[PDB]
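Notes follow the structure.
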Amino acid sequence: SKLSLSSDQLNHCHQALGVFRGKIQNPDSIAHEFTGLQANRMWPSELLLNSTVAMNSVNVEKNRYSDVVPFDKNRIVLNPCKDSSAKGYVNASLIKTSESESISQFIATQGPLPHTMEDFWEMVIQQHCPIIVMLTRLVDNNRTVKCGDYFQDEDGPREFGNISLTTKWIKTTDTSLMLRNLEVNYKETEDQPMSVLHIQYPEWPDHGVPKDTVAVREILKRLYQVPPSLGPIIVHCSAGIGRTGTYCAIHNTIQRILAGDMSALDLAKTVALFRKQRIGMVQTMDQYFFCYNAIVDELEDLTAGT
């Protein structure tokens, strides 16, 4: 829970901090950026041509929301998959800005449905994802289900067709995170099972923002240590675009500043790139402001006492 930065990295964090802090001091500039992103949005009819597999009659019931689907160009494919007519379909998108051993790639995905939980765990195994970031409750206070329980094993070991799941431990933090060390494998015990750290945050409301940036920044602080080469970080909420896109923007921006990518200072450009990779990433102007506040707060931590 402390980073040793090089002189280069500290200079880049100071340079970024002055820019992002100047943006928060001129909030009209941030509002203007988000209004511009919304003016340049993709319209739903475009999905009929760029997201054909998601919109297939065989796959429509595998989508939590009819207008939040991955593009064909970067959807995550199950390979092998039990049904060739499905073309390996899971509602999941590769989010990748850079080809650097220092910059994580993400899988942005929807909160799993009861009938897509085997698909989800098959994706985790096939992509060897070391981390799951979960940014939703299962059910909201209006009593709407937002995500299925694909991970609790209080009754006994969970099974998903050919896949078994077991919890090694559960640990909480002071900032309300729930840390679950999970073990997943196929029932044919060819090799040792796979370890996945599951991080759940229940205090980020749907289409809203946390009251402060501390819990979200603790997720990033715990993941600084995880080598990007271990595999994609799964990030999901309910649709996998609003809270998911906001978290990805904070994580990706900080990593790219630390890696020396000047373009990370243009958060609007990052969000536009994310939107070319999954429709609607970062849903609200409050979420866009929260990105700026979290990035400033984290850059203040990274440069403290320098």
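Chain A is numbered as in Swiss-Prot; shown residues: 29-334, in order.
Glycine is treated like the rest: Cβ placed from N, Cα and C.
Annotated in Swiss-Prot:
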type	residues	note
ACT_SITE	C265	active site, phosphocysteine intermediate
BINDING	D234, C265, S266, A267, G268, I269, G270, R271, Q311	substrate binding site
DOMAIN	58-326	domain 'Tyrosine-protein phosphatase'
MUTAGEN	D234 to A	Loss of activity
MUTAGEN	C265 to S	Loss of activity
Sequence-distant neighbours of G270 (substrate binding site) in its chain (C-beta under 8 A, six or more apart): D234, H235, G308, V310, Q311, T312, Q315
Greatest C-beta neighbour count within 10 angstroms, which of the binding-site residues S266, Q311: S266
Near-site residues: substrate, ref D234, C265, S266, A267, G268, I269, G270, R271, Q311, CB cutoff 8 A to centroid: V96, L163, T164, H235, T272, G273
Tertiary neighbours of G268 (substrate binding site) (same chain, Cβ under 8 Å, six or more apart): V96, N119, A120, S121, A136, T137, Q138, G139, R306
